[PDB]
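So the structure is just underneath, and the comments pick up after that.
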Protein chains: 2
Amino acid sequence: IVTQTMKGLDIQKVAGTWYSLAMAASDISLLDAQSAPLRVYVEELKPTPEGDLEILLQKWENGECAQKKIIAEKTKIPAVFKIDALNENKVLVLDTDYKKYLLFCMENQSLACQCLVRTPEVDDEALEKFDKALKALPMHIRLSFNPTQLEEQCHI
Amino acid sequence: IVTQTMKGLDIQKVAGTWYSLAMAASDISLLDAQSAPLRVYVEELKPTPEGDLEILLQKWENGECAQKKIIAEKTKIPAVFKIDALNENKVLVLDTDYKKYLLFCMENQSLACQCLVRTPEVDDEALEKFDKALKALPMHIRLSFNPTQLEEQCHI
Ligand SMILES: CCCCCCCCCCCCCCCC(=O)O
Ligand SMILES: CCCCCCCCCCCCCCCC(=O)O
């Protein structure tokens, strides 16, 4: 928890458009419902000059796919960020090649991880790396999305 | 779909108590909600003398974990059964060692598969066989349960 972070991460280089191709979580309840707590769909990453990371994502809330904006502040570790809210919340970058895929986990046990990809395409190779990275962890739900869903709001 | 069935299946030998240790499905919607269509928890298998298979399971329906009794009739293929209802529905036995684990899929595309085990224990070896069997298939949700859940009705 978690035993992989990426060495030599350049945060400025994860900038831009992402798709949440697959999500996994330690507890069924974290991803189960459409309004489930960690069931979130990444849209864009906006690294600040000071090295913080602004995240744009969608979440299903009322009975509606809602927009969100959250701030992840840098820590001393280049691959690890803290989310602004309660209580608190660590984001860890496990692996990325910047131009294709990015694996991250969010913890706080309580744990969810996603495979991000740059395009609305099923990347078998990034998915295989996501599954390799997660065999080490205690995940009890896993979801993956098809290209049609990846182009809809909240992957409907 | 599906490309593995078990050779030399003796149906009388799958008789008795089972636990649904892991479930996977082609479509998120088939397992997503607690009342989702293929979200079913196997309790016991009762093979008839004529080679049909009576299945006792639990399903979440009203706002309640309900009991069910379904009949799977034999076909010409020893590892494949047809479920009584609409419209219609094929059950295929992929692999079992009788005394520990049993892998099956239900189709009708539309596809769900489970890893059954004889005890409320996490069998890493049967799970690895379930994952091997499913790498071949187009699954978009996967769930697994812990021993505590396995001893509760509807794995709550
Ligand atoms: C490298 C960047 C990875 C992206 C990290 C995404 C972090 C998302 C964490 C959001 C937590 C849940 C937010 C839901 C807010 C709510 O409705 O309560
Ligand atoms: C070797 C035996 C494997 C066990 C096969 C279990 C088959 C279960 C299929 C049930 C289909 C869904 C039933 C729900 C009925 C409903 O509420 O509509």
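We number chain A the same way Swiss-Prot does; the residues here are 18-125, 131-178, in that order.
If you check the header, you will see the structure was determined by X-ray crystallography, 2.0 Å.
In case you wondered, yes, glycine gets a Cβ from its N, Cα and C as well.
Features reported for this protein in Swiss-Prot:
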VARIANT   A:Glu61 to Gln  In variant D
VARIANT   A:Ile72 to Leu  In variant W
VARIANT   A:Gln75 to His  In variant C; found only in the Jersey breed
VARIANT   A:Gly80 to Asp  In variant A
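A map of Swiss-Prot features onto the structure.
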residue	record	CB count, 10 Å
A:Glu61	variant position	12
A:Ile72	variant position	19
A:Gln75	variant position	19
A:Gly80	variant position	7
Practice problem: Anything from the variant positions A:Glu61, A:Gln75, A:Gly80 with its Cβ under 6 A from ligand 1? List those in sequence order. | Solution: none
Self-check item: Unmodelled segment of 5 residues: Cα separation of flanking A:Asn125 and A:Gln131 in Å
Solution: 6
Quiz prompt | Inter-residue C-alpha distance, A:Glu61 (variant position) and A:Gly80 (variant position) (nearest angstrom) | solution = 23
Quiz item: Should A:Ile72 (variant position) be counted as helix, strand, or coil on the basis of DSSP?
Solution: strand
Quiz prompt | A:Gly80 (variant position): secondary structure state under DSSP, collapsed to three categories | solution = coil
Practice problem: Between A:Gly80 (variant position) and A:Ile72 (variant position), find the distance joining the two CA atoms and give it rounded to the nearest Å. | Solution: 22
